[PDB]
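Okay, structure first, notes after.
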Amino acid sequence: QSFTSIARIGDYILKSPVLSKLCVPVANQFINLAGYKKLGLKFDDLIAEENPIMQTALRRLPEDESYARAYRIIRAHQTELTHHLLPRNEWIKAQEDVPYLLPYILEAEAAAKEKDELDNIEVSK
Amino acid sequence: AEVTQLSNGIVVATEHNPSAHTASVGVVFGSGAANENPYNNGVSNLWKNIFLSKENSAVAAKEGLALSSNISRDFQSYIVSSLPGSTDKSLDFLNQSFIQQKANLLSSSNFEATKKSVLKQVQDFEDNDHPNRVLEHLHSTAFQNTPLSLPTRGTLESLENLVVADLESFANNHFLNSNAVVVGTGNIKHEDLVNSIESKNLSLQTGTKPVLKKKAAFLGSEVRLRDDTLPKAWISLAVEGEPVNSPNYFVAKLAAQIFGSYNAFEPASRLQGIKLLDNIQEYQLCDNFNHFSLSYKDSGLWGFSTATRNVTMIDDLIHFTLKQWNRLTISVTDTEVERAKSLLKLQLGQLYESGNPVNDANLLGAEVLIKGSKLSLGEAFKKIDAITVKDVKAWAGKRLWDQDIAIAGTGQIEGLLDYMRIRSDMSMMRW
Amino acid sequence: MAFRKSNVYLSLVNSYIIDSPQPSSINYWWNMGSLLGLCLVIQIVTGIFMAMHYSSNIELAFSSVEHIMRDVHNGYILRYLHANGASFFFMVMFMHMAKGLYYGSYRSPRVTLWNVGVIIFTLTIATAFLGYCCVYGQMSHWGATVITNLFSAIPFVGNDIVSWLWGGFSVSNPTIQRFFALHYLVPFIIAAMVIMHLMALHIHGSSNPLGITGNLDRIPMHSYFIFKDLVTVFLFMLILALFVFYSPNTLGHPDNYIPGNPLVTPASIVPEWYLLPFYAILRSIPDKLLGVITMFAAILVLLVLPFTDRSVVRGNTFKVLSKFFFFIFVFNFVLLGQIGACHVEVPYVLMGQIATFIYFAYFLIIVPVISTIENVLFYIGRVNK
Amino acid sequence: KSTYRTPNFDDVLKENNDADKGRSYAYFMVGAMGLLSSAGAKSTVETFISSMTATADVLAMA
Amino acid sequence: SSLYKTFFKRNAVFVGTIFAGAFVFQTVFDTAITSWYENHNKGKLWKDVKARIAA
Ligand code: HEC
Ligand code: HEC
Ligand SMILES: COc1c(O)c(C)c(C/C=C(\C)CC/C=C(\C)CC/C=C(/C)CC/C=C(\C)CC/C=C(\C)CCC=C(C)C)c(O)c1OC
Ligand SMILES: CCCCCCCCCCCO[C@@H]1O[C@H](CO)[C@@H](O[C@H]2O[C@H](CO)[C@@H](O)[C@H](O)[C@H]2O)[C@H](O)[C@H]1O
Ligand SMILES: CCCCCCCC1=C(O)C(=O)c2scnc2C1=O
């Protein structure tokens, strides 16, 4: 499933005050139960990278964010192998759990979709 | 956009264009490198060089005239450029060099200084202009033991053994009237030039016709000029194309536009609507390539040329390109044909209508010599737009599908597989 | 460079067993693979030694196995090892497969890795079954009869393929002898398939429990994982030892200690425990043709998972809804097995039918629906607009 | 020597009066080879498969 | 050979036409051989011996 699609559905729900008050609280509870934050990871760190879109995205990511993603991932593997969690004061806070890679992922998907569209354009005389 | 041409004694052709600033006059002969022999090969290139020699060139320069000449396979041309007013002084210099000085330009001090220049010239070509050197060799093997195989600049061996008598021998057999066309482009009127010509009489070797020969034929073959000291690999590949004045002259030229040309360093080139680019850009299979539909009197060549530094993946370069060409017979799309139509018009335009009369002269003379008239740019577009997908498919099924090819290359070509491998890719397996 | 790197043969061993870069965080669930190689060896070795004393003739097969049990020195150890080993082979395979399901090991770029694994699973089922027929006990004969008849479901030629497979009028002397020949052959095809499995694994490497990249922190296979593999290898042997010496027939059927009889089918037939879930699925469809098609589909549906998993992250580690449903699927599978051991009676038939539905629905409905919902939840829980 | 002067191939070249001469022969050859090969493969496969059918000594009519 | 260009026209023979021809060949060839063979051994076969017998 593309991130363009995830955003469409997610934004629609986010705007309408009917669903926005019904869902978000459930989603927040879901995110806490997932527990990735206790390992020092941000959700965007969890996205599977073995595909062209994600490789383009990670390539465009500015230097400072890249070094940080690297530290978070290594730190996560080490904690996991020790079968512990990070001390609570090291957990990623909700304010920090920002979709930092998302804008690069969406830009790449649109670029990709356009090319797919243009390579297949029909012509009407 | 007027093609005016009339015959009195000499066939005079002109194409006037008001706003021009300059004007060019000259003669174009219906005989070039395709009329020479393996042993006097290079005579025409030599003529061009003396006609432009320091002596003769200084005479027209005082007068405010500029000289230009070009040797091709089917034709040859001598041109004098001038201002719109001196459209007469060009006609004097033209007759003065082709009748009066057809013995003064051939002195034992001029010919030796000129011969020494074409020798350093043709040598320089073979030592450094690899892409053209390869395309020249492509014609060499594709049409071997036949007219089109003779290189325009001539071979260093037939050149250093050429004497003044040979120049004369050739000149007295091809620089005739029945094998000539006096061209005039720039701004001058058809009736303006034709008068200054029908004024001065004298036929000079009239009734004489040039010698005949044996018709040009294509032969599936190859010539490999391996040189591991070069930093790249230059290869040209083609099938038998279309001759000028062929029902498919345009379908072919359109088919080449579909794959067109590419330059891996120019950002815009990478964005073109050519399917082949999806395949070659992943591993950067080449620095550049360019397709072409070369046409001549008796035959032609349809194929492409390419240069690459990826010497370990040449088989993929050749494989992908030839797979794309397979499509022209079975799966070419409407939008590909349409993209081609537009682009063909754009390039055919920029050629037939640039801000340089000398190009117009050559094109005009060359065309009137082969089909007794020139096809108007507007008349071409009508033919181009009329091409359907079915046309391309019928043409490719005849010229490209399971047909022999010709190859030629130089540089690091160890990776270019054997003939039969390349040859096999001119088709696809099916049930 | 080191000799282990330059030698043509040693470099293969070096790249696969010594210097292979492993993700620092893999857990004991990643130890099942080596355990599967070990099982394959134990099956081949004990099988060849018994083949030295075995006779495939229908009049001697059963007694030759008894001969292996009573007269061959250490014969009973060989038979109980081979027999109990087959069971352990499946226990470990299910865990290997379940591990893959849970961590999204089947996902891109390891699809080829997953598909070759499905082929191996099929070949293993076929192998164990053929071996089962070689004992020629009561269960053997009827199993050989049922499985070969499975092909009569094919329209037109079906009954022909069957008389062909039998080499006669019924399961007889041409049947059991060809089954022995075949039981010996297939294990070597599994071995070759296991090599292709490993080749596919080597191009992208192992995944890890976090589901993300391992490229930032790897440690050599040699030392770390060689010694960790040793831990489970010994544990595996301890447990197998307990069954072989102390309870050799607990995983078998008493009816197989009775020579096959063409005229009498046992009053209660309970197939091998690892085939029970499939036996239940077959039994749940009151139509012959549809019955066999649905059973085969229970295996082939594993191929669909790379496409129906709509998630954007690999694995169930950080997914509440997916973990929950993963276990519904696991226990539903065990239930199917329990139903297979019961008689076709009232509460059981309907339970079998619902469990079968649930099994297929997991792959085709639950996973795609749940993964989509989870994708959205992950998004709206952090985006502020 | 000049690379443009192609060596002699007269002894090998066929005087092209019938352009599609070698092509027709080669394609016939390849075609016949494919025909007979498929027939052989079919016969071989059938030989092995039919060896699994009921043996002459077991077709007793009781 | 223009005989080839009439059926296949400058293209090779395709798998389908090959497979089809193979099935035809298999039957025709087998009859031709069994025939020639039995005729060559006329008088020695059981067919021939059965005729000279009356029971
Ligand atoms: C000839 C070599 C040979 C190989 C290789 C072999 N087996 Fe066997 N297997 C036998 C023989 C002989 C028997 C009959 C003796 C017996 O019952 O154990 C047998 C019997 C069996 C049985 C019946 C066990 C029982 O209850 O008696 C099973 C199940 C089985 N094999 C599984 C396997 C599996 C699974 C593999 C390999 C992955 C395998 N075998 C490989 C020879 C082999
Ligand atoms: C239906 C699936 C499937 C079957 C059956 C299968 N494998 Fe695998 N195997 C996998 C997948 C997927 C992986 C990748 C695991 C990962 O990295 O997440 C894997 C990985 C492995 C590994 C790497 C270590 C590990 O356990 O993760 C080994 C070794 C291996 N398999 C051996 C085998 C052998 C031996 C057999 C059986 C004879 C087998 N596999 C059958 C799916 C399968
Ligand atoms: C990327 O991740 C990996 C990983 O890649 C690997 C390789 C392993 C380690 C595990 C393995 C390499 C398992 C491999 C298993 C095999 C290659 C088995 C191959 C199987 C066979 C059955 C070989 C065939 C054997 C024979 C033909 C001979 C047996 C018979 C004999 C000796 C008869 C002798 C007769 C007489 C008379 C004496 C991991 O643990 C791992 O985890 C992270
Ligand atoms: C091991 C069992 C053996 C089974 C039989 C052996 C295989 C027979 C294969 C027979 C025909 O397979 C057939 O081959 C010819 C080439 O000769 C293919 O022809 C292809 O290449 C030829 C040659 O450049 C082109 O003229 C043709 O247009 C093109 O389609 C044809 O599309 C394919 O269908
Ligand atoms: C994937 C293949 C699953 C095998 C299912 C067949 C199970 C099966 C039966 O259906 C049966 O009626 C008898 S009678 C003796 N053994 C068996 C047996 O194993």
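According to its header, this structure was worked out by X-ray crystallography, 2.5 Å.
Note: Cβ is positioned from N, Cα and C throughout, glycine not excepted.
Swiss-Prot has this to say about the protein:
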BINDING   C:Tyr16, C:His202  ubiquinone binding site
BINDING   C:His82, C:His183  heme b b562 binding site
BINDING   C:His96, C:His197  heme b b566 binding site
MUTAGEN   C:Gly131 to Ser  In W7: Causes respiratory deficiency
Below 8 Å Cβ to Cβ and six or more residues apart, same chain only. Which residues does that give for C:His202 (ubiquinone binding site)? C:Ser15, C:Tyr16, C:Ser20
Non-local Cβ contacts of C:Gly131 (mutagenesis position) (under 8 Å, 6 or more apart, same chain)? C:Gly47, C:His82, C:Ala86, C:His183
Those recorded positions among C:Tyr16, C:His82, C:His96, C:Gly131, C:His197, C:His202 lining ligand 1, judged by a Cβ under 6 Å from any of its atoms, are C:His82, C:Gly131
Helix, strand or coil by DSSP: which one applies to C:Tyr16 (ubiquinone binding site)? helix
Of C:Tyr16, C:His82, C:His197, the binding-site residues listed, which put a C-beta under 6 Å from ligand 3? Please answer none if none do. C:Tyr16
Counting across all protein chains present, how many other Cβ atoms fall within 10 Å of the Cβ of C:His82 (heme b b562 binding site)? 20
Counting across all protein chains present, how many other Cβ atoms fall within 10 Å of the Cβ of C:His183 (heme b b562 binding site)? 21
For C:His197 (heme b b566 binding site), just count the other CB atoms lying within 10 A of its CB, please. 21
Neighbour count (Cβ, 10 Å) for C:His96 (heme b b566 binding site): 20
